[PDB]
Each structure stands twice: as C-alpha cells, then as structure tokens.
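Structure, as structure tokens:
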Amino acid sequence: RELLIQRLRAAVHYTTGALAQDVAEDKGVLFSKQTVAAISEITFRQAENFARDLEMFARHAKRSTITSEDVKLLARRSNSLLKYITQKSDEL
Amino acid sequence: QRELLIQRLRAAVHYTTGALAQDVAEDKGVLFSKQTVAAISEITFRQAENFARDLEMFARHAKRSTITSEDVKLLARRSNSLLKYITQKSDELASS
Amino acid sequence: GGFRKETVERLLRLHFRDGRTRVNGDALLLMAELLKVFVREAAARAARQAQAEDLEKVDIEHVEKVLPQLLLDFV
Amino acid sequence: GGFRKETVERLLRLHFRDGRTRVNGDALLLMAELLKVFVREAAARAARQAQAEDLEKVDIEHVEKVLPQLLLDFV
C-alpha cells in the first residue's frame, strides 16, 4: 500500500487531463498544465466528500454495502444529473 | 387563508433572524441595514427549505416518515465541531 | 434568544414534499439550534466582509459575497 | 473515455472511514459517470470564464473563480 495514494492521484490526473481536451476542442481553448492539475486535485478531494457521504448514507439505512440508492441520495439536489449518469451508466 | 399563514410564518422568521443578527452587529461594531436584515431573513427561510428537504429524504432513506435526531446529526455530518454540539445537545434531550 | 419550536415545525412542514412527513420533538429543538447557528454565521460573515472593505454599514452586496461558501459550509 | 472502475473503487475506498465498507457494481458505474461529468463541468466552467475575459488560455485563476458555483451545483 506504500504507493496507493500516489497511484490514485496519478490515474485521476491523467484521466482528468484527457477528459479536459474534449472540452478544449469544443470551446476552442487551451487548459494550462496547472489548470488541469488544479481540476484533478479538486476531483480527488471532492471524491472524498462523495465517498464519506455514501458510506454514511448506507449506514443510516443500516447497510454496510453502498448501493445505487445511496448514489441517488448523493444526487438528491441534481435530478438532471442523476438521470444523465443513470442513462450513461445503462449505455453499458 | 394559506397565504395568511405563510405571511405570518415569514414575519416570525424575519423578526427572530433580525434579533439574532443585531447581537452579531454589536459584537462586530457594524450596522445591518434593514434590507441586509431582510436579505438574511429570506436566505434563512430558503435554507430551512434545503434543511427540510434533506431531513425528509434522510428519514425516508431509513424507511421512516418521522424525522428524528439521527437525521439532524446526518445534516451536521461534515462539521465535527457542529456535529459535536448537536450530538450532545441531542443527548441531553434523550436523558430527561 | 432563538427560534420558537412552533416556528421551526411550521417552517419544516411547509417545505416537505411528502404529506406523510413529520418531525419529532427532539429533532425540532435541534433544528432550532441549527437554524440559529446558520443565522449567526450568515450575519458574522457578512459583517467581516464589510470590515474587510473598511465599511461600517453591511450592505446586501456583502451578504451576496459570503453566501456561496456559507451554503457550502452547511452541506 | 472515462475513469476506470478500478480507479473509482479504490478512490472511494481510500476515503472511507472503514476500508471494509463495500460498494456494489451498480453504484461504482454511477459514480464513474458522475466523476466524468464533474471533470467536464469544471473544465467547461473555467473555459467559459476564460472566454468571458477574451482569453483562449485557461489559467488556475479561472478555476478559482468558478469553483464555488461548481461545487454548489453538485452538492
């Protein structure tokens, strides 16, 4: 586990950068190297908020396994969002 | 008659909000205009709506129609210092 | 000072989506405390923003400036 | 393109209070799509702000400007 955090941050960073290029192409901008690093660090940190809420929401329902019900609650204020991620998830 | 009840509730929120805000004004040496107090009352009214809708969904998540202190603790989950005060404000009640 | 239990009960009941929803007495007293903390935090932050601008009078601009982080902090 | 399921599972688990907490496959796929949308929205908001300043280069100050509203629209 010695390198787990570093490996997660790197994987999050390069995927974030790749995803941002789609936006750069669509809007005709260039994201600086520091801007991408900032976005991936915000994402890494926000993922922690998501994870801790999911864990607590499952415990509140007396479960030790997080389910799509807990994700729905996480997205309770973003019904448009929940409905898109559910649609993209079923694109599977 | 619905709108009379809503207007009275808004007035109750406003005067209590304004009373609380003027304690803060004094400690900081500033003055809140009447429109600043009105803005804070209105934000507080709408934040009660956010709180209510979360409490309702938290209780329903636990398969309850009745909101309990456990759902309020969940509202405070992200601030230990706030959660700590609410948690043992809560435990006074359950002891009585 | 603080919000009356009845005011908090009516406020919450007004905003529930579901007619079944109710709040027990202990949760009402806790929510009155939380709403008072929210008001005090809003007023204190708006006051500090006015002082940062070297102003004695807190204006609605000052509330607007502090509102985003205030809301984020009460998630 | 998107986050790998393994990345999302390990990322959530790293941040659990208890590493034994479990997450089922449906929730992992929903959370992968959510994080992809979050990244694209952050990038689009920062870009859309840099374009407001007549710039094609998006800098960290642009992220800073849009961050509070980005978080508010997701929480």
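Residue numbering for chain C follows Swiss-Prot; the residues present correspond to positions 6-80, in that order.
According to its header, this structure was worked out by X-ray crystallography, 2.0 Å.
Cβ from N, Cα, C; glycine included.
Record features (Swiss-Prot):
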MUTAGEN   C:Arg9 to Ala  Abolishes sequence-specific DNA binding; when associated with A-27 and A-62
MUTAGEN   C:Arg27 to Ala  Abolishes sequence-specific DNA binding; when associated with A-9 and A-62
MUTAGEN   C:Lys62 to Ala  Abolishes sequence-specific DNA binding; when associated with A-9 and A-27
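Across the structure, C:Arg9 (mutagenesis position) and C:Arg27 (mutagenesis position) are spaced 17 Å apart at their Cα atoms. The CA atom of C:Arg27 (mutagenesis position) is located 41 Å away from the CA atom of C:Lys62 (mutagenesis position). Just so you know, the Cβ of C:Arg27 (mutagenesis position) picks up 17 other Cβ atoms within 10 Å once every protein chain is counted.
Sequence-distant neighbours of C:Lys62 (mutagenesis position) (same chain, 6+ apart, CB under 8 A from its CB) are C:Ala55.
Annotation note: C:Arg9 (mutagenesis position) sits in a coil segment as assigned by DSSP.
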